[PDB]
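One structure is given here, and the rest of the page talks about it.
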Amino acid sequence: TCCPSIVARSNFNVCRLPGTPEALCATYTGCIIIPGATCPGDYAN
């Protein structure tokens, strides 16, 4: 998980709680996921 801060990180984590694919949770909140373990610099939080 790579969000721009606690705001998104909290949202994407609140949208996948029910049954949403992090994609729809990081697309609506902005955060973004990546097939690895190194987040970007704008979403390194």
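Chain A residue numbers are taken from Swiss-Prot; in order, the displayed residues are 2-46.
The deposited model was determined using solution NMR.
Any Cβ shown, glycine's included, is placed from N, Cα and C.
Recorded in Swiss-Prot as a natural variant, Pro22 to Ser carries the remark: In isoform SI. With a 10 A radius on its CB, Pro22 (variant position) counts 11 other CB atoms from all the protein chains. Following the DSSP three-state reduction, the secondary structure of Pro22 (variant position) is coil.
Taking all protein chains in view, 12 other C-beta atoms sit within 10 angstroms of the C-beta of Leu25 (variant position). Annotation of the natural variant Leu25 to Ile in Swiss-Prot: In isoform SI.
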